[PDB]
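Shown below is the structure under consideration.
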Amino acid sequence: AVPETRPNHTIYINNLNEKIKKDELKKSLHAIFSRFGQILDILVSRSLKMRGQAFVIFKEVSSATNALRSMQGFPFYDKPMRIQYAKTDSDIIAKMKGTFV
RNA sequence: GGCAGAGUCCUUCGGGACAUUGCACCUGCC
């Protein structure tokens, strides 16, 4: 395939298991991604489109670049999964730039 | 303030049938 591949603040992971809880999927993303840097927050949805994926916000855009080079296609919930950068930024960073100026 | 969806619809929100390897940061009842 031909993925544009672009750097962003939040990364989107897909191809996950379809039987994870909300406190269990958010606790695993904060333990691995935090090892690289400090995480701000993690959101997980269980809708049809979101039936196996999550989003993590890194303190800086560089913190997500390293989390993808080492976690590119790694095991998360008893299964292999590839990570692709997110398409847009996170709404929490909208005010982190400086109380929305 | 309880609770689910965040996938569609009947709807008194009480319950109920049926689909999805797919870029989200959100609403409603009382």
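What you see of chain A is 2-102, where the numbers are those given in Swiss-Prot.
Placed from the backbone N, Cα and C atoms, the Cβ positions cover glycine too.
Take a look at what Swiss-Prot says about it:
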type    : residues   : note
MUTAGEN : A:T11 to V : Abolishes RNA binding
MUTAGEN : A:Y13 to F : Substantially reduces RNA binding
MUTAGEN : A:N15 to V : Abolishes RNA binding
MUTAGEN : A:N16 to V : Substantially reduces RNA binding
MUTAGEN : A:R52 to Q : Abolishes RNA binding
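Any idea what these are sitting next to in the structure?
Long-range neighbours of A:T11 (mutagenesis position) (same chain, six or more residues apart, CB within less than 8 Å of its CB): A:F56, A:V57, A:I58, A:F59, A:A65, A:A87, A:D90, A:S91, A:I94.
All protein chains considered, the CB of A:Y13 (mutagenesis position) has 15 other CB atoms within 10 Å. Secondary structure from DSSP puts A:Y13 (mutagenesis position) in a beta strand.
Counting Cβ atoms from all protein chains shown, A:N15 (mutagenesis position) has 13 others lying within 10 Å of its own Cβ.
Within the same chain, residues at least 6 positions away in sequence whose Cβ sits under 8 Å from that of A:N16 (mutagenesis position) are A:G53, A:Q54, A:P81, A:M82, A:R83.
The Cβ of A:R52 (mutagenesis position) lies under 8 Å from the Cβ of A:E19, each on the same chain and at least six residues away in sequence. According to DSSP, A:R52 (mutagenesis position) is assigned to coil rather than to any helix or strand.
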